[PDB]
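Student: Sharing a structure here in structure tokens format.
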Amino acid sequence: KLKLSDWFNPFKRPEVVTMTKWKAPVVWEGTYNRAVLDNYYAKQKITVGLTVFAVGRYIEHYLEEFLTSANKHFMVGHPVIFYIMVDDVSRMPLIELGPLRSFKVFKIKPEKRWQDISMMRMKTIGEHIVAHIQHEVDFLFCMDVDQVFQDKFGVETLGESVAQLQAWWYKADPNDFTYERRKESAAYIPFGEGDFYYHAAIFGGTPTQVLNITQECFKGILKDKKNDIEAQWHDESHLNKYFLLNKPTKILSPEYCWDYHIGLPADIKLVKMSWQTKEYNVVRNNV
Ligand SMILES: CC(=O)N[C@@H]1[C@@H](O)[C@H](O[C@@H]2O[C@H](CO)[C@H](O)[C@H](O)[C@H]2O)[C@@H](CO)O[C@H]1O
Ligand SMILES: O=c1ccn([C@@H]2O[C@H](COP(=O)(O)OP(=O)(O)O)[C@@H](O)[C@H]2O)c(=O)[nH]1
Ligand SMILES: O=c1ccn([C@@H]2O[C@H](COP(=O)(O)OP(=O)(O)O)[C@@H](O)[C@H]2O)c(=O)[nH]1
Ligand SMILES: [Mn+2]
């Protein structure tokens, strides 16, 4: 089987956090041996999935740029399947795909509140895992559409359960993190607890693990509805509670999901994905 030291050298990045207390790697540029891993996973003949949602004007603003960039940069050299969930298939951009990429598209119901569009992804992803994704892929990523791939996002990111460090908070102390802090919410994390602040824009794992992630988060979302409370950062609050309880087996550095509004500091050596500028006045239709 694969050993961590076969592909991961933390000493290449001595000035950042490269290992967690529960022995998961934090993958930074310089630490990974992609050649070793490409050879390993090609011998297993893996396929990698990617889900993305675009509901409303998120389709026109973001979906083409997301997919064009994913085609170029996501798991190059391996078969990939893009799963695209939209409310209006007639507005789908049908871009040309390259070798080892294919896709399929699903029509979904548009939830009335943007907060519920975001949170209902957890329910829909689990339904699709059970119905087909579990039979199609070895690993799955679930991503926001309001971002663009900038460089290779490869097999060094694969694992049983994979979390993303949020770009603005990776050096912060846990008591500064924007976790949900009301005990009445299923997402509550008390002061004095927490490892990292994870970004809900990227998470992944085997289909089995992603099913558990998404099912447990959606259970918390529904429980909160019954208690008349809505977590401060919606599905992200619940995801952070999940990963506190069920530690990820791999974490990605902020290089894998970077906000250029921060600037480009010394620690961010090669950006693999960048955030799109927010445009909520146009793309969201409720407060
Ligand atoms: C240090 C600080 O306050 N930085 C904020 C960012 O947190 C903020 O990003 C939003 O962060 C929330 C969680 O707090 C969530 O992850 C959102 O998806 C994300 O956009 C950013 C927004 O422009 O502003 C900075 O000032
Ligand atoms: O009206 C909506 C609200 C959300 N989304 C999807 O849900 C994700 C999360 O919402 P958003 O990116 O707006 O949250 P932010 O990252 O800005 O906090 C988006 O990237 C889209 O994939 C969408 O398609 N339409
Ligand atoms: O139909 C509704 C809308 C809200 N609320 C309660 O507070 C949450 C906020 O509701 P939302 O508008 O987000 O609707 P829902 O997700 O139920 O479609 C709900 O789930 C309910 O528990 C209400 O009692 N009924
Ligand atoms: Mn987003």
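Residue numbering in chain A adheres to Swiss-Prot, whereby the residues present occupy positions 82-368 in order.
Determination method: X-ray crystallography, 1.3 Å.
The backbone N, Cα and C atoms fix where each Cβ goes, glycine too.
In case it's useful when we look at the structure, here is the feature table from Swiss-Prot:
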ACT_SITE  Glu317  active site, nucleophile
BINDING   134-139, 225-227, 247-250, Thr259, 359-365  substrate binding site
BINDING   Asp225, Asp227  Mn(2+) binding site
MUTAGEN   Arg365 to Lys  Strongly reduces catalytic efficiency
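Would you situate these features in the structure and describe their surroundings?
Tutor: All protein chains included, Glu317 (active site, nucleophile) registers 24 other Cβ atoms within 10 Å of its own Cβ.
Just so you know, the Cβ of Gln247 (substrate binding site) picks up 23 other Cβ atoms within 10 Å once every protein chain is counted. DSSP gives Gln247 (substrate binding site) a coil state; it is part of no helix or strand.
Reduced to three states, the DSSP call for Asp225 (substrate binding site) is coil. Neighbour count (other Cβ atoms within 10 Å of the Cβ, all protein chains): 21 for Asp225 (substrate binding site).
Close to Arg365 (mutagenesis position) in the fold, though at least 6 residues off in sequence, lie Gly137, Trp195, each with a CB less than 8 Å from its CB.
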Student: So how many other Cβ atoms are close to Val363 (substrate binding site), meaning within 10 Å of its Cβ?
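Tutor: Here the count is 12.
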Student: Which recorded positions, if any, among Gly137, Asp225, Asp227, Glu317, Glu360 have a Cβ under 6 Å from ligand 2, given in order along the chain?
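Tutor: Those recorded positions that pass the cut-off, since their Cβ is under 6 Å from ligand 2, are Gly137, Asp225, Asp227.
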Student: What is the total of other Cβ atoms whose distance to the Cβ of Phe134 (substrate binding site) is within 10 Å?
Tutor: 24
